[PDB]
Amino acid sequence: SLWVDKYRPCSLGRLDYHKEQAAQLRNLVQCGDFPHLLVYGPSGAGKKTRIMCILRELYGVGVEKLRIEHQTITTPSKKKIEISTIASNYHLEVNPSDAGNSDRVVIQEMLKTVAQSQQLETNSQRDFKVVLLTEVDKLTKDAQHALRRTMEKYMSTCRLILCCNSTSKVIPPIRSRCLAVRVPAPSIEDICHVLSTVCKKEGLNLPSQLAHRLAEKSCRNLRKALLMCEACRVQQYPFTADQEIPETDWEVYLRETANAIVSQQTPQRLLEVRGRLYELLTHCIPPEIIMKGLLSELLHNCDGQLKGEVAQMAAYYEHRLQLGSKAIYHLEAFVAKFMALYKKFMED
Amino acid sequence: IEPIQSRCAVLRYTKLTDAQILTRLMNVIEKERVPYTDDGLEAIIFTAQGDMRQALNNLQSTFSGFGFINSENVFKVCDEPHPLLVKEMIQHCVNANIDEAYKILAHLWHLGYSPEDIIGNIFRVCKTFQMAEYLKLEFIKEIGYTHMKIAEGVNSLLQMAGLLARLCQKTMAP
Amino acid sequence: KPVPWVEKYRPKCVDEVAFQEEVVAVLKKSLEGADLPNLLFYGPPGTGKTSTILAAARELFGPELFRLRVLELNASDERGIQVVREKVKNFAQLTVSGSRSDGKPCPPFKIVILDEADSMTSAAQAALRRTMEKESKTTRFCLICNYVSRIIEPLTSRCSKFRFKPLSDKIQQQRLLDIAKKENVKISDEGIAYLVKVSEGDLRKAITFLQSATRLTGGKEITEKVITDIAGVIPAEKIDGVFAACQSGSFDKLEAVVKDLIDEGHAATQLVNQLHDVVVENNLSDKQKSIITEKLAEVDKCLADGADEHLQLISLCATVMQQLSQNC
Amino acid sequence: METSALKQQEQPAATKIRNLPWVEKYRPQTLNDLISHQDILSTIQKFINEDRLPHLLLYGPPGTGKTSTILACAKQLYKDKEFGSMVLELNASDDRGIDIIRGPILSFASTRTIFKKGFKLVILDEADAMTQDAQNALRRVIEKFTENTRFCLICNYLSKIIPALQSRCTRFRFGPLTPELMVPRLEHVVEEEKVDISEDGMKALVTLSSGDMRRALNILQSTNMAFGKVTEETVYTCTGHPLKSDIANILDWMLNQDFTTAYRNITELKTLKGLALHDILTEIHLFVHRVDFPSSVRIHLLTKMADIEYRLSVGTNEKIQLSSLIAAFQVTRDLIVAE
Amino acid sequence: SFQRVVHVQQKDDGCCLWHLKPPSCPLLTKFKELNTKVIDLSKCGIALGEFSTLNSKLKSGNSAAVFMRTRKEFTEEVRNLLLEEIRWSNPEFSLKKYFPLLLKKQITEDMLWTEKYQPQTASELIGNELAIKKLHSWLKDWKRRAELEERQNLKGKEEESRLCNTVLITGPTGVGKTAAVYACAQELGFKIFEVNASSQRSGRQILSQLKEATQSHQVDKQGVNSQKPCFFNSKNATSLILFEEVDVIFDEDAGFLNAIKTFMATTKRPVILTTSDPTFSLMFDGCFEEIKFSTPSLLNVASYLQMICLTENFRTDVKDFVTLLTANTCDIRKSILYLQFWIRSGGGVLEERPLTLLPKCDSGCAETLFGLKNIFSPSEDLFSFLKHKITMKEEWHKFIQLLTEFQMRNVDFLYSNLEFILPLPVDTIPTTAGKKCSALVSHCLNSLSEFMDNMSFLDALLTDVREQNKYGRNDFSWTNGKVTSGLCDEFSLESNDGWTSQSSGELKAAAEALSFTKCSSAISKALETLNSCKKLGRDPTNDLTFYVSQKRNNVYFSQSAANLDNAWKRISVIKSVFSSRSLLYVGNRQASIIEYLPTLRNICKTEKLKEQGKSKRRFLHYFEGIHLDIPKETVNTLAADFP
Ligand SMILES: Nc1ncnc2c1ncn2[C@@H]1O[C@H](COP(=O)(O)OP(=O)(O)OP(O)(O)=S)[C@@H](O)[C@H]1O
Ligand SMILES: Nc1ncnc2c1ncn2[C@@H]1O[C@H](COP(=O)(O)OP(=O)(O)OP(O)(O)=S)[C@@H](O)[C@H]1O
Ligand SMILES: Nc1ncnc2c1ncn2[C@@H]1O[C@H](COP(=O)(O)OP(=O)(O)O)[C@@H](O)[C@H]1O
Ligand SMILES: Nc1ncnc2c1ncn2[C@@H]1O[C@H](COP(=O)(O)OP(=O)(O)O)[C@@H](O)[C@H]1O
Ligand SMILES: [Mg+2]
Ligand SMILES: [Mg+2]
């Protein structure tokens, strides 16, 4: 229990930002027939805590207890797949993107069991059970078609909550029937407010300069800000205005990878950069995150006309990375094309 | 499954080289009084890509249908898109002649051949085509991209016309 | 217990629909002999195809039997075409006895409302053709589709084709005001104009958006901001900021603008749509419009494939910046 | 089981006072009546009559005359007094998994004849719908009982058949008919039915059917009852196909005026005629090779149009893809014209 | 009936678009006349070898090389020399205590080598010494309890002990779980009652036929006792129950889990559970002692197979065995069986290699393991084939066949061994002349970048034979990956495509071979000019070296370019960290590791650095001070560094 979940708000009245949206979601809940929700926004914005607040407003306090169960579903290709699940008496939470192209093997089946439970469990509180869908943006085309037919079939049976970061990959049929809840990232002052409130509730005091530095370093990620504040608490018992905020280890590793890319353009350096990217990939860092970090740390050393070409190359190879399966090929292909272009730029 | 492979010894078989299929074809021919020519042998070997059962079945079918083994008889009884037509189309694409290459492609399309066997025969002819290594690599890459597009579901003459053109612009552009 | 307004506020019967004259005439001539042929309704979405034929089925069949003898199916099933084939097969296999108390014997056929008919492959349409000719007399089909030209030859040659021309903005605003006054929600008429501008002629999306705004605001005034957040439309000042950053020619402010749009939660597909709508209706040169619109098409394709919104948007904005700075 | 009373009832089924089954009006009865694929039916007679009938693999586009052809061969080879006892016609319509292979086919193939001694035959329709392991069982059944029974696999696409099943059988492709030979039949049916068609409507019928007799009869019959006369506009409006005038005007807009006016006009025409971008791309591609373009212009247009057609398949915004289609012509042909 | 069909369109008068005519511009009116005249193929006859690799000349005498191998029995001296050679190859291996046991085992044949060299004594198990120590000790307490029961019975006429009545052994396939329990049972005189998936085991069946084995004595206590009666229904020896492959549950095995739980509650004799599914230990409820067989060390199993071949008068190198075990992912049984097949066929090839660290060595087992000897002539080496340029059609077909045989496994051969086969120096990790050297380096880098762009093209824009991430997500993932195989007898009934795999593999193989040929030819052309730069005095050969790992240099060829042990450790510590009770309820997975894990490692590293400076002891009370129930070895793992 770190500071990120010990002080997570439990009801819609305890939220500190997006208060108008919180009141709108409360009015949504009080109508009694709230629709499928499509909650989206950047990572660390506060989508999950708002969904939890909605769930605590819908049902009683009993949603606050959770339990983990494992479900083994037989694929139509006759190869059983077992997935984990967080659940309660009133709601289910699932992430079928873990099932690969067999995500529909979750989608057409799992919620069906919940629908079965909706004719098995009777509570006389509400006529539905909320199914939370995490990382619905990572589903495939046929998985989303299965989800569409599923919410058509069990509309009056269960309600759907779809949490994502980007609604670009989701189909327009899946958006045409869900109420869209856009949760933007909190501002700097809002992160400072949350950090000061969380430090006061713990009994410590942090200066406004340190809170502003943490909020600026978090890149409008509230969870990253809370984790960095906890790390600063670990480093020093009192909070000083000049206390060094510690940096992320894989981020600084990516920074030295970019420095090694820039420094020398040789096949040997290309092989060490490939080894570094393999080391990052073995740490379960997503390759899209690696590409974004590499582009962010390579555009500092670039020149104005080179920046557009480098950004377009990074986008091209990241789309190739999405299409392919072995991401090291696309990562190092972007890397090697960048060293070739950078060398050609530096010779002239 | 993996424990079954663990409890055994896995031995690997590969496709038969056309030399071996030719030797067995001569063995069957010399024990069956089958009149033949060299072009019919090349056609039978082409229609059976590394398969000995397909080679024997095509030889028997051509002997039963016409009684002589030449190329026109083999391709009358097997009905692939003709490798002479596909070779001429690929040669036109090497010379960046979109008009004649599309003339051959549209003639093949109006003969009722599917996209799948047309692109398969295009790849099979292009595998042994006599051109430079870089041009062969670009041709194979574009043929593979188009074949993947056909396999995904979009299989029209527009896709094949766009390939011939991506093949023409490989040579017409540096 | 309750039902959303988009199906519960449909026309009950034929000729209650609006802005269709020939369609209603031939439909009424079909209802007069109680002989409804195979139907093919094509037009823009939300034009009122489904409401019209559901009204026709309510005219033809009794309301206790109208739900029993119609079956709404979707053609974008990912499990193949044999699933909907066996579904219509065992829907028409059952012959449950029904009658009307008004003094008219019911016609024996059933109705299959098969929507998104233009999303079917040619083989799937051929399987549907063989299913329709199998069930030639026991059930007469209808196909709701967006475009008539996607439906292959044997199906389109035998179903009567009806075009649903899109409703104008004024009739849509009148209908939306009717819904607002009848449902007791207080919303100003310029907000309703904003609703019909945002939905872009999709009356069904407009009704759904109005219901969502009513049940999300809480009986207070529906401002344009609530509608904008519900529909996912990016406000025009963000688009103007993107274009100003591209016209500046500096990459850092372009990155700042793209990051500001990304961390606000705004979708990249909506931004691509609004940039395209801005670009195709400006005083740009033809070559600039061509390059920008081609790049927008490839960026839309890459975003559908799951590529990162930040990288795709910064590549598109770099292309737009180069196009806007190569002439100045 | 079953699924056989419907066809038996359907064969002598017509209202006979009002209905006009034009497709069922002109059907061949034997191999001397189907005037098409003369090489194929001749070599089938040559195979049957000398007692060397092999395993057959009949494929091709549907409606080319495969099932009725093999019905004619089965009826001319076996009399009606012994037809049902030694000819077994199944298909993939009756599928409960793969049990049909180890059930009816394996039982039928492994036993001798009952009444009249001879060789038996299995007809298997839409054999491409079988699974891979069902074909792997069928090839073993064919291999070990090739002397007793022969097999005839009627499929639509040859690419869905495993290589060993294709290796056991000789293949017959039923291609589309040279559009020219179809015309005599169309003049025959218009002379019989007393209808008014111009030569342009004839051209429309032979370019829409792509060498299919049944679809030609369907379209001609439907346009006849719809209008009473058939010209290209009348058939194309009843069919709901992109008219040649509409595609020519679309091409003229994309070649002549600017981006915005052409885009607005094409959007108006698409909403007006119910036209999709896929069929626009198909007809524009057909128009590209009949219009005198330079080779580089043609290559550029074909590459761009193929890219747009691929992009439409994954489910992108049709409006932006239409703008890219306009852009493909605006890149090359407009500045070629203005030079 | 036969109603008419009409196309009703709301065609209002006007709009300038409903009634349209062809345009009057001359560009779209002069339609080009279509011609169907194609060239005539009757006159053009097809020459031999035009579309294939057919040659008029044929090789005679080069093929059909019969071995006729008569392996002489090795003398004692050369046996001692080869034993010392394996001693040099494996300094940590104790060579002397294993050879006489295998000599006794070997001292016309009719059984497999897996049961010919079956370990009869538990110390002959290779690796997993903690697991076999725990199992041997546990069976010692159970035999002690059986002897105590016998002593109590003859005299008549347990939290502190914590002797749980069952263990669950889990591990990979073929590491030796069943061999370990059989060896321990033979050592301690147990009598194994094996219940496997090859026999009908329904719940009432196994209950009513095997409870009395646990609850009662054995009627025959002396004589022929240490046997293995496999249950089915179509010194004193203590009974033992073994449940082989418990994760395999069928519909006919009705209530098998309830039956084995009833066995668990009411037994008086030891019970072993053997499985290879890691999820079962989390799925099964009950108290059992967990025993995990980790994957054994590659050098130890390599020396064990070297012992096996040395006993059979065969001399081999450890590198070929390391390649074989890397390809077989350290499966001991699969390696032993393939070694038996390959040795009893007459070995690979007769080659001489002088090693002191003598009969001719027998390298080449991994080459014929993948069937590459079926493509190549027996005078052709694989890397010698890859290094030289390729011009003639027949060895082009050989290259294509090599790559497509390696492509059915979805394995990238030329990428995994790119350094060792490119014409560039490879080393294991421990002015106008400058313009010319930089130009050569840029040429090499451009060729490499073009090749690997082409390979990204192949990986993304071409069809793959096996559908990747079919049941899980892509590689290096922590959330799942435990996709067990099917357990049901009904068929798949799928609509997969077979043409788009057979053609796809050939297409990918051809494109990969062509791209590698282009890159290698360009690099060789660039290195042709290295003599001019060496004459100029500047040497960029160092800038041209390839720095590969030591473990990648131990193989003839690698199956992958990564470190699998590293990745398995990282995913394992991720599951270990996020299996903690407070962190089980974190919703997401991507941002969960991305944000939670590095600050956890940062807090661990700060705690370790604070404890390295001799501060107060209360500083070690941060993690459990806020109730982070996380195991300590994972905390020490996070506190080390970030690689
Ligand atoms: N070449 C042709 N000329 C005239 N009529 C034809 C021709 N081909 C087919 N037909 C008609 O099509 C009817 C049915 O033929 P079939 O053999 O069933 O067609 P098919 O090729 O097997 O394709 P199917 O059955 O639709 S999957 C015949 O009775 C004829 O009326
Ligand atoms: N560590 C080992 N030492 C010696 N021989 C071994 C070893 N591991 C496997 N073997 C040999 O390989 C054979 C098969 O081993 P098993 O114990 O059956 O494999 P396993 O651990 O049970 O995995 P399964 O049963 O395939 S899931 C044994 O009988 C031995 O001959
Ligand atoms: N109103 C708030 N007050 C205090 N803390 C908050 C508030 N909203 C969010 N947080 C904190 O920020 C983090 C947001 O994480 P999460 O809910 O998972 O959002 P996302 O799903 O977008 O990452 C939570 O750990 C929570 O503790
Ligand atoms: N012409 C019309 N007359 C009356 N109501 C209409 C008309 N067109 C649309 N609507 C209303 O708009 C909604 C459109 O729903 P639907 O019929 O599904 O549209 P479509 O079938 O065009 O997709 C319905 O709720 C209906 O009440
Ligand atoms: Mg047929
Ligand atoms: Mg075992």
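Numbering, chain E: per Swiss-Prot, residues 866-972, 1049-1098, 1119-1195, 1296-1418, 1451-1523, 1632-1844 in sequence.
So this one's electron microscopy, 3.1 Å, going by the header.
In case you wondered, yes, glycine gets a Cβ from its N, Cα and C as well.
Residues or ranges marked as ATP binding site in Swiss-Prot: E:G1132, E:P1133, E:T1134, E:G1135, E:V1136, E:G1137, E:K1138, E:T1139. Here Swiss-Prot notes a mutagenesis experiment, E:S1169 to A, with the remark: No effect on the RAD9A interaction after MMS exposure. Resists to DNA damage after MMS exposure. According to Swiss-Prot, the mutagenesis experiment E:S1187 to A carries this note: Weakly affects the RAD9A interaction after MMS exposure.
Checking the recorded positions E:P1133, E:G1135, E:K1138, E:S1169, E:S1187 against chain B with a Cβ-Cβ cut-off of under 8 Å leaves E:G1135.
Listed in sequence order, E:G1068, E:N1069, E:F1354, E:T1356, E:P1357, E:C1391, E:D1392, E:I1393 are the same-chain residues six or more apart from E:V1136 (ATP binding site) with CB atoms under 8 A from its CB. The recorded positions near ligand 6, defined by a Cβ under 6 Å from one of its atoms, are E:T1139, chosen from E:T1134, E:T1139, E:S1187.
Across the fold, the C-alpha of E:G1135 (ATP binding site) and the C-alpha of E:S1169 (mutagenesis position) stand 32 Å from each other.
Here the C-alpha separation of E:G1132 (ATP binding site) and E:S1169 (mutagenesis position) works out to 31 Å. Put simply, E:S1187 is the one of the recorded positions E:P1133, E:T1134, E:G1137, E:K1138, E:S1187 whose Cα lies nearest to the Cα of E:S1169 (mutagenesis position). Secondary structure at E:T1134 (ATP binding site), taken from DSSP and collapsed to helix, strand or coil, is coil.
A gap of 15 Å separates the Cα atoms of E:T1139 (ATP binding site) and E:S1187 (mutagenesis position). Within the group of binding-site residues (E:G1132, E:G1135), the Cβ with the highest number of other Cβ atoms inside 10 Å belongs to E:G1135. The highest number of surrounding Cβ atoms within 10 Å, among the recorded positions E:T1134, E:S1169, is found at E:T1134. Highest local Cβ density among the binding-site residues E:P1133, E:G1137 belongs to E:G1137, counted as other Cβ atoms within 10 Å over all protein chains shown. Using a 10 Å radius centred on the Cβ of E:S1187 (mutagenesis position) and all shown protein chains, the other Cβ atoms total 15.
Of all the Cβ atoms in the protein chains shown, 19 others lie within 10 Å of the Cβ of E:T1139 (ATP binding site). Cβ neighbour count for E:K1138 (ATP binding site): 27 (other Cβ atoms within 10 Å of its Cβ, all protein chains included). The two recorded residues E:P1133 (ATP binding site) and E:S1187 (mutagenesis position) have their Cα atoms spaced 27 Å from each other. Screening the recorded positions E:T1134, E:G1135, E:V1136, E:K1138, E:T1139, E:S1169 for a C-beta under 6 A from any atom of ligand 2 leaves E:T1134, E:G1135, E:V1136, E:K1138, E:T1139. According to its DSSP assignment, E:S1169 (mutagenesis position) is helical.
Take the mean position of the Cβ atoms of E:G1132, E:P1133, E:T1134, E:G1135, E:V1136, E:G1137, E:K1138, E:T1139, the recorded ATP site; other residues of that chain with a Cβ within 8 Å of it are E:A1140, E:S1337, E:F1354, E:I1393, E:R1394. Separating the Cα atoms of E:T1134 (ATP binding site) and E:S1187 (mutagenesis position) is a whole-number distance of 25 Å. For the pair E:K1138 (ATP binding site) and E:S1187 (mutagenesis position), the Cα-Cα distance reads 18 Å.
Cα to Cα, E:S1187 (mutagenesis position) and E:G1137 (ATP binding site) are separated by 19 Å.
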